[PDB]
Structures are given as structure tokens and as C-alpha cells.
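Comments concern the structure below.
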Amino acid sequence: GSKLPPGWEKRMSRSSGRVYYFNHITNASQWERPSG
């Protein structure tokens, strides 16, 4: 994929903000897309 590892969700920010992805191991979030 695009720099992100597997381990992720497509959470939403404050509400409408963005679908910042969120990892569930490390619980960081981001704009790219993982695929392995």
C-alpha cells in the first residue's frame, strides 16, 4: 500500500474532519492508505 502498515481502521476525527485512518496496536492516526 502507501507507507502505512496493516493494523488499521478508518476512524473519523472530531466528526466530519476526515476519515483519518487509526492503527489499533499503536493508536496513532494518519492520511495515507495501508495494504501490508
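Indices start at 1 and increase along the chain as displayed.
Per deposition record, solution NMR.
For all residues, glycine too, the Cβ spot is worked out from N, Cα and C.
One mutagenesis experiment named in Swiss-Prot is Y20 to A (Swiss-Prot position 23), and its note says Reduced affinity for KIF20B.
Neighbours of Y20 (mutagenesis position), defined as other CB atoms within 10 A of its CB across all chains, total 14. In three-state terms derived from DSSP, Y20 (mutagenesis position) belongs to neither a helical nor a strand segment and is classed as coil.
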